[PDB]
Amino acid sequence: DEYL
Amino acid sequence: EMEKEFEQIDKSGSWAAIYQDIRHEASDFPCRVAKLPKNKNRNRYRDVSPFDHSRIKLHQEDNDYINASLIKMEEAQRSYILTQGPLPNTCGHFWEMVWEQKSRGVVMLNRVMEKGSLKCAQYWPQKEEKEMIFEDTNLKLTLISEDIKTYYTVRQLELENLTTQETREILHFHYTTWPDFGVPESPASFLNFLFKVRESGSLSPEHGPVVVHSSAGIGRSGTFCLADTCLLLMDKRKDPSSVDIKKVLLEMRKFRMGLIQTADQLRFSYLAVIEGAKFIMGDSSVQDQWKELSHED
């Protein structure tokens, strides 16, 4: 869910 | 010369710093529609969304949301549609948009499974005997051929609008050796891959925008579009010394967030533009040299  | 700033920057180890500065001076427009509760599952990463001013809208009265944002470059005179890796539920929207935007080329800079993680959906058939039928968006996609190379692969898909029984050939360029949070094996491999895409007419103004993407559509995608764009300017101006990469990156981050995600990706973008300039600056013989270095056989 988080990439950055 | 950029090659100046580059040797200057590397020497002082300023890539991470400069990068902090590009991040710092980077636009920030709202992403209201992305964050709407309903669109929650139409997004792979909760921290990568399309500014509503640049978002692309599915031409459906139903729900027109697709995490993808049209980058429109004025001077270079080129548009690209960077989008994230379609989810199981959104490969229909991915082809709906491709059909509506009138694209003739897709550029995948990623692998469906990277370092044991799912990054993108197998949104296209791998065998010619097994077509795909996107129920929700009423489309049929079918493999027609596949030209597998060393680090990349081109495909010729046939997208048919089951509604108007109209058909279109979508060329598909697939880079398979650009690691998540990584850089291309070499300026050669990259520019070779870049030029292939160019020659195919995919980047042609006579068609809709090319749809570029990776897992999130900001890192490896920003790096691909930046090199392509800078070179574009250098050509038209025919005055290479005027192209400021940071400026062009910043101009693009106006249309979609996070373009380019690592200092090294930035640094690499400089190598690609510089290397490739050589070809713009008459050295035609460089094009073939890249293919040799890419080992695309």
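Using Swiss-Prot numbers, chain B covers 2-298, in order.
We read in the header that X-ray crystallography, 2.9 Å was used to get this structure.
Cβ atoms here come from the backbone N, Cα and C positions, even for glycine.
Features as listed in Swiss-Prot:
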- B:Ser50 to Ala or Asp: No phosphorylation (MUTAGEN)
- B:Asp181 to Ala: Substrate-trapping mutant (MUTAGEN)
Report, in whole Å, the straight Cα-to-Cα distance of B:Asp181 (mutagenesis position) from B:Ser50 (mutagenesis position). 18
Long-range same-chain neighbours of B:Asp181 (mutagenesis position), Cβ under 8 Å, sequence gap at least 6? B:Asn111, B:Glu115, B:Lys116, B:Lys120, B:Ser215, B:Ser216, B:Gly220, B:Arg221
